[PDB]
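Below you'll find the structure, written out as C-alpha cells, and then a few comments.
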Amino acid sequence: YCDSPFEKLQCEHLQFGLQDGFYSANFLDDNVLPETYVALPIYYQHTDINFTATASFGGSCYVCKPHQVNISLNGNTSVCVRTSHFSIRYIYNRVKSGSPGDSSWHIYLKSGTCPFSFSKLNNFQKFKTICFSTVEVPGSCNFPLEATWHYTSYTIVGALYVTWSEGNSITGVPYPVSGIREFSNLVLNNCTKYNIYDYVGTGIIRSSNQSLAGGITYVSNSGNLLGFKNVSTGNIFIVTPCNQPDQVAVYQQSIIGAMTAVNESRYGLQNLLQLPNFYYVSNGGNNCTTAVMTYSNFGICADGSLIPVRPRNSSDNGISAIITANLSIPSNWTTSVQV
Amino acid sequence: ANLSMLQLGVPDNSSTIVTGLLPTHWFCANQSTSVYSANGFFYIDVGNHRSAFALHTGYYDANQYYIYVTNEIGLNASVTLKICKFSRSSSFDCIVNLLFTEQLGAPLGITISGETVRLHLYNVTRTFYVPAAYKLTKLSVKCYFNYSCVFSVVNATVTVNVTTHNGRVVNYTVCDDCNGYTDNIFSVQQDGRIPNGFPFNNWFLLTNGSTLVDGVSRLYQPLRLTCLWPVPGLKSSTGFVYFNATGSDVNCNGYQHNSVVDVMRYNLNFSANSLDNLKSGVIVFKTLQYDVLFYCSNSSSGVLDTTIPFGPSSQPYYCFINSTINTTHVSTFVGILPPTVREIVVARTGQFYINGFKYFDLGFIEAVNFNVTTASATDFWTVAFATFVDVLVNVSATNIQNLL
Amino acid sequence: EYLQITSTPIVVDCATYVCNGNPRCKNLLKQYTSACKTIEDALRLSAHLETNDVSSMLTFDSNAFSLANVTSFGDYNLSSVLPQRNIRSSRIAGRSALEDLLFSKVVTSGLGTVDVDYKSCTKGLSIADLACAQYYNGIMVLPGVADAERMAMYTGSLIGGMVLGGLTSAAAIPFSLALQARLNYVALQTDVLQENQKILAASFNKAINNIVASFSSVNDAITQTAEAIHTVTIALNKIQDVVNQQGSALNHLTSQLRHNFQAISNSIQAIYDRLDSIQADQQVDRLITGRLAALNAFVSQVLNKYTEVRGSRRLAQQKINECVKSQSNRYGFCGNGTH
Amino acid sequence: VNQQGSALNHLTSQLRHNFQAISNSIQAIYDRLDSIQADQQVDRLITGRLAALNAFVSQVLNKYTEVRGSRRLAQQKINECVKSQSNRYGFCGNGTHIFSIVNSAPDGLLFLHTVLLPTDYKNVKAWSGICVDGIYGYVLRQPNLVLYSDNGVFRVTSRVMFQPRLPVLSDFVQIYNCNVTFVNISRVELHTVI
Ligand SMILES: *[C@@H]1O[C@H](CO)[C@@H](O[C@@H]2O[C@H](CO)[C@@H](O[C@@H]3O[C@H](CO[C@H]4O[C@H](CO)[C@@H](O)[C@H](O[C@H]5O[C@H](CO)[C@@H](O)[C@H](O)[C@@H]5O)[C@@H]4O)[C@@H](O)[C@H](O[C@H]4O[C@H](CO)[C@@H](O)[C@H](O)[C@@H]4O[C@H]4O[C@H](CO)[C@@H](O)[C@H](O)[C@@H]4O[C@H]4O[C@H](CO)[C@@H](O)[C@H](O)[C@@H]4O)[C@@H]3O)[C@H](O)[C@H]2NC(C)=O)[C@H](O)[C@H]1NC(C)=O
Ligand SMILES: *[C@@H]1O[C@H](CO)[C@@H](O[C@@H]2O[C@H](CO)[C@@H](O[C@@H]3O[C@H](CO[C@H]4O[C@H](CO)[C@@H](O)[C@H](O)[C@@H]4O)[C@@H](O)[C@H](O[C@H]4O[C@H](CO)[C@@H](O)[C@H](O)[C@@H]4O[C@H]4O[C@H](CO)[C@@H](O)[C@H](O)[C@@H]4O)[C@@H]3O)[C@H](O)[C@H]2NC(C)=O)[C@H](O)[C@H]1NC(C)=O
Ligand SMILES: *[C@@H]1O[C@H](CO)[C@@H](O[C@@H]2O[C@H](CO)[C@@H](O[C@@H]3O[C@H](CO)[C@@H](O)[C@H](O[C@H]4O[C@H](CO)[C@@H](O)[C@H](O)[C@@H]4O)[C@@H]3O)[C@H](O)[C@H]2NC(C)=O)[C@H](O)[C@H]1NC(C)=O
Ligand SMILES: *[C@@H]1O[C@H](CO)[C@@H](O[C@@H]2O[C@H](CO)[C@@H](O[C@@H]3O[C@H](CO)[C@@H](O)[C@H](O[C@H]4O[C@H](CO)[C@@H](O)[C@H](O)[C@@H]4O)[C@@H]3O)[C@H](O)[C@H]2NC(C)=O)[C@H](O)[C@H]1NC(C)=O
Ligand SMILES: *[C@@H]1O[C@H](CO)[C@@H](O[C@@H]2O[C@H](CO)[C@@H](O[C@@H]3O[C@H](CO)[C@@H](O)[C@H](O)[C@@H]3O)[C@H](O)[C@H]2NC(C)=O)[C@H](O)[C@H]1NC(C)=O
Ligand SMILES: *[C@@H]1O[C@H](CO)[C@@H](O[C@@H]2O[C@H](CO)[C@@H](O[C@@H]3O[C@H](CO)[C@@H](O)[C@H](O)[C@@H]3O)[C@H](O)[C@H]2NC(C)=O)[C@H](O)[C@H]1NC(C)=O
Ligand SMILES: *[C@@H]1O[C@H](CO)[C@@H](O[C@@H]2O[C@H](CO)[C@@H](O)[C@H](O)[C@H]2NC(C)=O)[C@H](O)[C@H]1NC(C)=O
Ligand SMILES: *[C@@H]1O[C@H](CO)[C@@H](O[C@@H]2O[C@H](CO)[C@@H](O)[C@H](O)[C@H]2NC(C)=O)[C@H](O)[C@H]1NC(C)=O
Ligand SMILES: *[C@@H]1O[C@H](CO)[C@@H](O[C@@H]2O[C@H](CO)[C@@H](O)[C@H](O)[C@H]2NC(C)=O)[C@H](O)[C@H]1NC(C)=O
Ligand SMILES: *[C@@H]1O[C@H](CO)[C@@H](O[C@@H]2O[C@H](CO)[C@@H](O)[C@H](O)[C@H]2NC(C)=O)[C@H](O)[C@H]1NC(C)=O
Ligand SMILES: *[C@@H]1O[C@H](CO)[C@@H](O[C@@H]2O[C@H](CO)[C@@H](O)[C@H](O)[C@H]2NC(C)=O)[C@H](O)[C@H]1NC(C)=O
Ligand SMILES: *[C@@H]1O[C@H](CO)[C@@H](O[C@@H]2O[C@H](CO)[C@@H](O)[C@H](O)[C@H]2NC(C)=O)[C@H](O)[C@H]1NC(C)=O
Ligand SMILES: *[C@@H]1O[C@H](CO)[C@@H](O[C@@H]2O[C@H](CO)[C@@H](O)[C@H](O)[C@H]2NC(C)=O)[C@H](O)[C@H]1NC(C)=O
Ligand SMILES: *[C@@H]1O[C@H](CO)[C@@H](O[C@@H]2O[C@H](CO)[C@@H](O)[C@H](O)[C@H]2NC(C)=O)[C@H](O)[C@H]1NC(C)=O
Ligand SMILES: *[C@@H]1O[C@H](CO)[C@@H](O)[C@H](O)[C@H]1NC(C)=O
Ligand SMILES: *[C@@H]1O[C@H](CO)[C@@H](O)[C@H](O)[C@H]1NC(C)=O
Ligand SMILES: *[C@@H]1O[C@H](CO)[C@@H](O)[C@H](O)[C@H]1NC(C)=O
Ligand SMILES: *[C@@H]1O[C@H](CO)[C@@H](O)[C@H](O)[C@H]1NC(C)=O
Ligand SMILES: *[C@@H]1O[C@H](CO)[C@@H](O)[C@H](O)[C@H]1NC(C)=O
C-alpha cells in the first residue's frame, strides 16, 4: 500500500526496496481545477443546440432491437452556426411512458472518424463554420449511435453528421452566461488551467508592477508563458508552475533529508536550515563528526546534519640554499610501495 | 533655415506638407560648455577651429554606444563620425568609423528615432541600426560663434509648410496651427516609399486568417504609395472615385506617379465623444452588373435605420448588403462590427476589409462612393492609393514599429 | 598560459522535461521506466567521479601559508598576486588582485552557469530570469567544489613555498638569496657582487605592470608597445571560448521543445482538451519518443566533454610538479628561454 | 567493466520499442496484413533499427580512440621507470624512485612503484667558502655539496642524503675577492682544513 512518504517512492520507481543514494521526487496530485480565459476584444453572441433521441420498444423480441428511434436537432434536421459562440448538449428522454421503462436500455454515442470529440466541443475550440446535420451530406464525418440491453448485445441505430473548416471566428463555450457584454474570466493565486491568447497550460497567476512598454505576451525559448499584460491598462501578471522537483536522500531504508526550493516543511521532516542556493530540510541533531554520503561541497552524516568538507593537510620543505646557517639533512630512511 | 531638397524630400515647383524631426531655431552662444536635452542637431561651419559634437547619457557606462562627431576644416569638410564603445577615447568596437569629404557650405546632421540612427548628408540619407540608442538624451556641444560656428537643436515633431521654386527652398514656415498632423500626414519619398520615423497610427496589417501578435516576420503587404490626398473633406455631392489620381479634385502630396493601383486605404477621424461619432449614410460600390449597397444598424430587423459608427461604441451593430436583380430586392447578413471601427480598406478584386479582416467578396470593383451626410468636412484624415510589395515588419502588440 | 581543470555538473530531471506536470504522462511513462533510470544514473555517477578527482588535488599547508606576505619578497613588487587577507568576514583568505580583473570580463556575461540562486525562482513578482527559466524544465546546475576559498588556500601554499629554504623549523631565507640557488643550477656564479639583481629588479616590475594594464582592456595603446599582448590575447580568447561552448549546449537542448513531431501541437495540455482519452495516447507517444531521443544525444556529448577534461588535468599536474617546485631544464617547456 | 556492460545492455533494449506501426514483431505483421500493405509497416521498423546501429558505431570508435590515447603513457612508463630509473619529480611515486614491478589486470597493467621516505634528520653547521688572507677565495665546484664544521673538524657531505667524508683538493675552485661570510684562515694552517 502506498500512503506513507517512503512507500510513495517505491510506488514511483516501481521497485521493492531501494539502494542508498540521492533520488528525485515530485508527487503530483489529481484534482479538479477552475478555468480562466483571456482573448482579444470582441462582442458576445450565443446560440443553443440540443440533440434529442426518443424511442419505443416491444416488437417481437426485446433484447434484439428497439422498435423505433427518432433523432432531431431543435426540431429540425439541420442547424448552421451564424454567431460567435455556441454550446451543444445531449438529451435522452426516459419519460416517454411516464414510468421510465428506459431504465434498462442504455443509448449513448460512440467515437467516429472525426478528429475531435463530442463532449469536448464545449471547451474553447475554435473553428470557421460548422453546420451540423442528421442526413447524409458528401464530405462529412460522423458519430454513430448505439443501443443495448444491460450491455449484452450491441446494435447501431443512427448517426450525427458534421462538417467544418478551419479558422478563428467561432468558439465553443461551456455554459451560456447571460448579462455580460464581453466574455472573459480570471482566477488568481492558486492553480488553474489557463487559455490565454491561444497558449494552454497550468500554473498560478499573480499580479505585479513593472514599467515595460512593448508586447503583450512574454515567452521563453521553449514555448511556455512567463507573463502577459492586460490591454486597457499597464499592469502585467506572472505565471509560474505549481509543482517543483526536489532531491531526496535515502539511507538505511528510510528518508534522511531533502534539497528543496520552497520555504516550508516537507515529507515527515521538521527542521530547516538555509544554504546559499537552496533550503535544506532535515530533523537530525548537530553532533555527528563523520560522514556517510557526499554532495558538491558537504557531507550528509548519519542522522541528517551537515558537515563541511575540510582540505587535506600536507607539509613540505623547499630547496636548500647556499648560506652560512643551520641546515636539515635527512639521515635515516624507509620504504613504501604505491600502486 | 535653408536646407537642400534631398534633406527634406520634396518635389520641384510645388508646395507640400512635411512632418518629422525638423530644425526650428538657430543659436549664437559663446559659453563654451552646455549640457542640453535633445534628439539631434544641424550645424554650419566655415571657421578654422576644432568643432566637436557628442551625444551621451548622464552617467558613464561600459556597454553603451556613444556618438561623436569631429570637424577639422582644411580644404573641404573633414568629418569623422565614430559610433563606438569607449573606455573612459579608447574605441574598441565600432559599428561605423569613417571619414567623409563633404562640400563646404552645406549643413549636416544626425537624428535618432527608436533604435535607428539617421544621417543626413546633403546628397544621400544613410541609416544605421544601433542597439539601445534611445537612451542618448543629452548633448554636449563645443562650438564657438566667434569662429563662425552656428547650430540648431531639435526637440520634437514639427509641422512645416515648404515652398520650392526651381531647386531653391523659398519659404519655410512652422504651423502654430496644424493640430494632430504629426501622426497622420506625411510626404511621399522617391519611388513611392514611406519615410522613416513615422508612427503608424491606423495602419493595420491585412489578413485572410489569423492575426499576428509579436515578433519579426516577412510579409507581402500594400505599402508602396502612388498618391496621398490629405484632408479630403468628402461630401454628399462628390461622386465616384476611379482608382487613379488623375481626376479633377485630387491634390496629391509630394511625388505623384501615374500608374494603376490595387487598394484604397481610408482613415477615420473620431473623437472621444460617442454622440458626434454616429454618421448617417451608405457605401455604394460599382461592379460589372449591379450596384451593391452597404449599411449598418443596431436592430436585427434592419429596415428602420442607416448609420455607421466611428471610433468607440457601446452596443453591437449589425451590417447588411442590398442588391437589385429585376425588382427583386435581396438582403443578407454579414457580421458584427468590432468595438472600435478605425480603418476601411477596399481592393479592386472584390474584397472588403474592416480593421484588417475580410467580411465579404464581390467580383470586380471599379469605383467607390462613400456617401456620408455631414454638416462639416472633418471626417477623414487621408486617402491613400497603394500596391503590393515585399516588406519586413517589426510587429508589436498588433501594430507596426519599423519597416524595411 | 591558461589551462582547464573542471567543468559544470548538470543533473536533469526526467518526467519534468518530458511531460511537464501533467498526471496523464505519468501513466504512459511507466512503460519506459528502464529507459529513463539509466539517464539519471549516467549523470549522477560522472558528477561524483569529477568531484573525487578535483578534491584529490587541492591540498593545504599552514607554515608555508603564513609566509605568503608582502614583507618577505625583497625588492620585487609582487603585491598584485598575493591573496587578500581580511574581507571583514568569516574567511581565511579571499581572491587576489588579478582574479577580480579576470572575473570582471566574462563571468557577468555567463548568466546561466555561475552561482545560480534557486531560492528566488519560486516567488513570482517578476518576469523570470534566463537561469530560472531552465529550472522550470528540470535542468539544475549543482555547485562546484572549488569555491573562492580553497583556490585561495591552494595557490597561497605554492607562492609561499618559494622563500621556504631548507633551514631549521620555520625560518625563511631572504628572497634575494633564493634566486642565487636557482642560477647556480644553470652555471656557477663567480661574481662576489650581485650586479645582475639590480637590472632584474628594474625589469620584473615593469613586466608585471604591463601585464596588469593588459587585462584592463586598454588594448590599442599597449598593443604597439611590445609583444606581451600576443601572449595575453590568446588566453583571453580561450577563456571566452570555454564560456560560449558551455552556454550553447543548453541553449540547443532547451530549444528542441518547440518542435512538435507528427502530432497536433507541441503542448500536452492542448491535446487532452481536444481528443478523447483512447485517441490521445497515440498522439502523446510521438512526443515522448522524440524527447527521449533528444536526451540520449545530450548525455552522449556530456560524457565526451568529461573525458576531454580528464585528459587536460594531467598536463596541469605535470606542470605544477615540474616548474613550480623543481626548475626543469627541458627546452621548449615552461617559457621559450631559460626558466 | 560496468561501462563495458552498459553499452550492450542499452543496444539490445531498443528492440522492444515499436515505431509507428502495429507491433514490434515482424512475424506478427505478416500473419495479419496482406503483402502489399505490410511493407509500409516493416519499413518503419527497418529505419529505426538502422538509426540505432549507426549511433552504436559512432560510440565504439570514440572508445577505441581513447584507448589509443591511453596506451602511449603505458609505453612511456615502461620505457622510463622499469628500465631506466628516471629522476623527474612527480613521476613514478611521490618521492625518490628506486625500481618498479609490473603485473597484469583486467584489460591493462598494474604498476608497483618503490620509493624512499625520510624519518630522521640532522642539524649541520654549514659554511659557504674559505677566504685565505683576505684575497684568495675558494668555493665548492659542484652545487650539491656542503662544507660544514663538526666542532673543529671540517667535512663534506651531500645535500640529499647524509654521507660524510673528508674534503680533497679536487673540489675547490678560485673565484677572486672573498665575500665577507667565509672562514677566516691564513695560509699556514690551511692543512688543518684540507
Ligand atoms: C522591434 O520591436 C520591439 C518590440 O517593441 C522593440 O523593442 C522594445 O524597445 C523598447 C524601447 O523603446 C523597450 O522599452 C522599454 O522601455 C522602458 C521604459 O524606459 C524607457 O522608455 C521610455 C519611452 O521610450 C522613456 O521615456 C524612458 O525614459 C525615462 O526613464 C529613464 C530611466 O528611468 C529616465 O532616465 C528618463 O529621464 C525618463 O524618465 C526610457 O527611455 C525601459 O525600462 C525598458 O528597459 C530595458 O532596458 C534596460 C536597460 O537595458 C533593462 O534593465 C531592462 O530590463 C530592459 O531590458 C530588457 O530588454 C532588452 C532588450 O529586449 C534586453 O537586452 C535586456 O537584457 C533586458 O532583457 C531582459 O528582460 C526581458 C524583459 O524585460 C526578458 O524578456 C529577457 O529575457 C531579459 O531577461 C525598455 O527600454 C522594450 O522593452 C523593447 N522590447 C523588448 C521585448 O525588449 C525593438 O526596439 C524593435 N526593433 C527595432 C530595431 O527598433
Ligand atoms: C486573400 O486571399 C485572396 C485569394 O484570392 C487574395 O486575392 C488575390 O490577390 C492577388 C494579388 O494581387 C491577385 O493576383 C493578381 O496580382 C497581380 C499582381 O501583378 C504581379 O504580377 C504581374 C505579372 O507577374 C506584374 O506585372 C506585377 O508587377 C506584379 O508583379 C495583378 O496584376 C493581377 O491583376 C490581373 O487582372 C487584372 C484584371 O484582369 C489585369 O488588369 C492585370 O493586368 C492582371 O492581369 C494579368 O493576370 C491575369 C491572370 O489570369 C491574366 O489573365 C492577364 O492576361 C494578365 O496577365 C491580380 O491582381 C489575385 O487575383 C487575388 N485573387 C482573386 C481571386 O482575385 C488576397 O490578396 C488575400 N489577402 C491578402 C491580404 O493577401
Ligand atoms: C477631426 O475631427 C475632430 C473632431 O473634434 C476635429 O476637431 C475639431 O476641429 C475644429 C476645427 O475644425 C476645432 O476648432 C473649433 O472651431 C470652431 C469654429 O468656430 C470654434 O468655435 C471652436 O471653439 C470652441 O471650442 C474650443 C475648444 O474646445 C473652446 O475653447 C471654445 O471656447 C469654443 O467652445 C473650436 O475652435 C475643434 O476644437 C476640434 N475639436 C476638438 C475637440 O479639438 C478635427 O478638426 C478633425 N480633423 C481634421 C483634419 O479635420
Ligand atoms: C606595487 O604595485 C602596486 C600596484 O602596481 C602598488 O599599489 C598601488 O599603490 C598606489 C599608491 O601607492 C595606488 O594609487 C592610489 O590609489 C587610490 C585608490 O583610491 C587613489 O585614490 C589614488 O589617487 C590619489 O593619488 C594620486 C597620486 O598621488 C592622485 O593623482 C589622485 O588625484 C588621488 O589624489 C592613487 O591612484 C594604487 O591604487 C595601488 N594599486 C592597487 C592595484 O591597489 C604598490 O604601491 C606597489 N608597491 C611598491 C612597494 O612599489
Ligand atoms: C522562511 O520561512 C520562515 C518561517 O518558518 C521564516 O522564519 C521567520 O522569519 C521571521 C521574519 O524573518 C522571524 O521573525 C518573526 O516575525 C513575525 C512576523 O513579523 C513576528 O510575529 C515574530 O515575533 C518574529 O519576530 C521568525 O522568527 C522566523 N521564524 C522562526 C521559526 O525563526 C523565514 O524568514 C523565511 N525565509 C525567508 C527568506 O523569507
Ligand atoms: C674575517 O675577518 C674580516 C676582517 O678581520 C672581517 O671583516 C670585517 O667584519 C666586520 C664585522 O664582522 C665588518 O663590519 C664592520 O664593523 C665595524 C664595527 O667594528 C663598523 O664600523 C663597519 O662599518 C662595518 O660595519 C667589516 O665590514 C668587515 N670588513 C670588511 C672590509 O668588509 C670578517 O667579518 C671576518 N669573517 C667573519 C665570518 O666574521
Ligand atoms: C417518431 O416519429 C414518428 C413520426 O411522427 C412518430 O409517429 C407518430 O406518432 C404519433 C403518436 O401516436 C401518431 O399520432 C402519428 O400518426 C405518428 N406518425 C406517423 C406518420 O405514423 C413516432 O411516435 C415517433 N416516435 C416516438 C417514440 O415518439
Ligand atoms: C407496466 O404497466 C403499468 C400499468 O399497467 C404501466 O403504467 C402506465 O402505463 C400506461 C400505458 O402504458 C402509461 O400511459 C402510464 O403513463 C403508465 N404509468 C406511469 C406512472 O407512467 C407501465 O408503463 C408499464 N411498463 C412499461 C410499459 O414499460
Ligand atoms: C557530542 O558528541 C560527543 C561524541 O560524539 C559527546 O562526547 C561523549 O558523549 C558520550 C555519550 O553522549 C559521553 O558518555 C561522553 O562522556 C562524552 N565525552 C565527552 C568528552 O564529552 C558529547 O557529549 C556530545 N555533546 C552533546 C552536547 O551532546
Ligand atoms: C589539518 O591541520 C589542522 C591544524 O594543523 C587541524 O586542526 C583544526 O581542525 C578543525 C576541525 O574541523 C578545523 O575546523 C580547524 O580549521 C583546523 N585548524 C586549522 C588551523 O585549519 C585539522 O583537523 C587538520 N585536518 C584537516 C582535515 O583539516
Ligand atoms: C645553529 O646551531 C648551533 C648549534 O647547532 C646554535 O648554537 C647554539 O645556540 C643556542 C642559542 O639558542 C645556544 O643556547 C647554544 O648554547 C648554542 N650551542 C652551541 C653548541 O653553540 C646556533 O645558535 C644556531 N644558529 C646560528 C645562526 O648559528
Ligand atoms: C483613370 O481611371 C478611369 C477609370 O478606369 C479612366 O476612365 C475615365 O475616367 C474619367 C474620370 O476619371 C471618367 O469621366 C470616364 O468616364 C472614365 N472612362 C471610362 C471608360 O470609364 C481614366 O482614363 C483613367 N485616367 C487616365 C489618365 O488614364
Ligand atoms: C447620397 O446621400 C444623399 C443624402 O442621403 C442622397 O440624397 C438624397 O437622395 C434621395 C433620392 O431620392 C432624395 O429623395 C433626397 O432628397 C436626397 N437628399 C439630399 C439631402 O439631397 C443621395 O441620393 C445619395 N447618393 C447615392 C448615389 O445614393
Ligand atoms: C602581513 O603581516 C602584517 C603584520 O604587520 C599583517 O597586518 C595585519 O593584518 C591584520 C588583518 O586583520 C590586521 O588586523 C592588523 O591590524 C595588521 N597589522 C598591521 C601592523 O598592519 C598583514 O595582514 C599580513 N598580510 C597578509 C596578506 O596576511
Ligand atoms: C424547424 O423548427 C422550427 C421549430 O424550432 C419549426 O417551426 C420549423 O417549421 C422547422 N422547419 C423545418 C423545415 O423543419
Ligand atoms: C483556491 O481556489 C479555490 C477555487 O475553488 C478557492 O475557493 C480558494 O479560496 C483558493 N485559495 C486557497 C488558498 O485554497
Ligand atoms: C509595487 O511594487 C512594490 C515594489 O516593492 C511592491 O512592494 C508592491 O507590492 C507592488 N504593488 C503595489 C500595488 O504597490
Ligand atoms: C526645445 O525644448 C526646450 C524645452 O523642452 C525649449 O525651452 C526650447 O526653446 C526648445 N527649442 C527651441 C529651438 O525652441
Ligand atoms: C502653404 O503655403 C502655400 C504658399 O502660400 C499656401 O498656398 C498654402 O495654403 C499653405 N498651406 C497651409 C496648410 O497653410
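All residue numbers given for chain B refer to Swiss-Prot; the residues shown span 23-110, 121-436 in order.
The deposited model was determined using electron microscopy, 3.4 Å.
Placement of Cβ uses the backbone N, Cα and C atoms for every residue, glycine included.
Annotated features, as they stand in Swiss-Prot:
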VARIANT   B:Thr46 to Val  In strain: Isolate BE03-40001 and Isolate NL
VARIANT   B:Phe49 to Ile  In strain: Isolate BE03-1153, Isolate BE03-40001, Isolate BE03-64880 and Isolate NL
VARIANT   B:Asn70 to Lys  In strain: Isolate BE03-40001 and Isolate NL
VARIANT   B:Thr79 to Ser  In strain: Isolate BE03-40001 and Isolate NL
VARIANT   B:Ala84 to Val  In strain: Isolate BE03-1153 and Isolate BE03-64880
VARIANT   B:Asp125 to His  In strain: Isolate BE03-40001
VARIANT   B:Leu130 to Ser  In strain: Isolate BE03-40001
VARIANT   B:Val190 to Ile  In strain: Isolate NL
VARIANT   B:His197 to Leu  In strain: Isolate NL
VARIANT   B:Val201 to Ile  In strain: Isolate NL
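B:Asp125 (variant position) sits 31 Å from B:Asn70 (variant position), counting Cα to Cα. Among the variant positions listed (B:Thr46, B:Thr79, B:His197, B:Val201), B:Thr46 has its Cα nearest to the Cα of B:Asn70 (variant position). Separating the Cα atoms of B:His197 (variant position) and B:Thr79 (variant position) is a whole-number distance of 42 Å. On its own chain, B:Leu130 (variant position) has B:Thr102, B:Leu103 as residues at least 6 apart in sequence with a Cβ closer than 8 Å to its own Cβ. Sequence-distant neighbours of B:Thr79 (variant position) (same chain, 6+ apart, CB under 8 A from its CB) are B:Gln86, B:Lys167, B:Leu168, B:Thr169, B:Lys170. There are 12 other Cβ atoms within 10 Å of the Cβ belonging to B:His197 (variant position). Counting in whole angstrom, B:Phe49 (variant position) lies 18 from B:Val190 (variant position) by their C-alpha atoms. Within the group of variant positions (B:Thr46, B:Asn70), the Cβ with the highest number of other Cβ atoms inside 10 Å belongs to B:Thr46. Counting other Cβ atoms within 10 Å of each Cβ, the lowest count among the variant positions B:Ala84, B:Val190, B:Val201 belongs to B:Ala84. Across the structure, B:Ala84 (variant position) and B:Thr46 (variant position) place their CA atoms 34 angstrom apart. On the backbone, the CA of B:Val190 (variant position) and the CA of B:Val201 (variant position) stand 17 Å apart.
Annotated pair B:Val201 (variant position) and B:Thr46 (variant position), C-alpha to C-alpha distance, rounded: 15 Å. Take the CB of B:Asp125 (variant position) and look out to 10 A: across all protein chains shown you find 11 other CB atoms.
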